[PDB]
Amino acid sequence: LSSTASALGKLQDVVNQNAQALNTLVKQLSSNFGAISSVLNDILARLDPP
Amino acid sequence: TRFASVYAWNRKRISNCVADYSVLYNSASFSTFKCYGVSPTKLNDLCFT
């Protein structure tokens, strides 16, 4: 157990999957989905309410 | 006093200015002031490199 690499591969897989999903979720926050900009503060400072 | 022709449209770089957009925009002489991606009243609350 000490020497072999990836002996705990299953727990590592669980953690990696969860962290990867979160990383994707935060990354998607950067995409603008076609809007003018991906920052709400930018849109609100730039554009009128309507 | 004299703008360039349409085909040969001149350009000028503006830098280090303080832009009093609100006092310009509210003037009555402009027949149209359409803006895109930005709103005219907000323009003072902004700053463009």
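Residues 938-987, in that order, are what chain A shows, numbered as in Swiss-Prot.
Yeah, the Cβs are placed from backbone N, Cα and C, and that goes for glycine too.
Secondary structure at A:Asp950 (variant position), as computed by DSSP, is helix. Within 10 Å of the C-beta of A:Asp950 (variant position) we count 11 further C-beta atoms, all protein chains included. Quoted from Swiss-Prot for the published natural variant A:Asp950 to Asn: In strain: Delta/B.1.617.2, Mu/B.1.621.
The note that Swiss-Prot attaches to the natural variant A:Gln954 to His is: In strain: Omicron/BA.1, Omicron/BA.2, Omicron/BA.2.12.1, Omicron/BA.2.75, Omicron/BA.4, Omicron/BA.5, Omicron/BQ.1.1, Omicron/XBB.1.5, Omicron/EG.5.1. Cβ neighbour count for A:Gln954 (variant position) (all protein chains, 10 Å cutoff from its Cβ): 10.
Quoted from Swiss-Prot, the note attached to the natural variant A:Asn969 to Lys states: In strain: Omicron/BA.1, Omicron/BA.2, Omicron/BA.2.12.1, Omicron/BA.2.75, Omicron/BA.4, Omicron/BA.5, Omicron/BQ.1.1, Omicron/XBB.1.5, Omicron/EG.5.1. Annotation for A:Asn969 (variant position): same-chain Cβ neighbours under 8 Å, separated by at least 6 residues, are A:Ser975.
A natural variant is reported in Swiss-Prot for this position, A:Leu981 to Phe, and the note states: In strain: Omicron/BA.1. In the three-state DSSP scheme, A:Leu981 (variant position) is classed as helix. A:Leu981 (variant position) is surrounded by 12 other CB atoms, counting those within 10 A of its CB over all protein chains shown.
A:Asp950 (variant position) sits 41 Å from A:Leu981 (variant position), taking the CA atoms of both as reference points.
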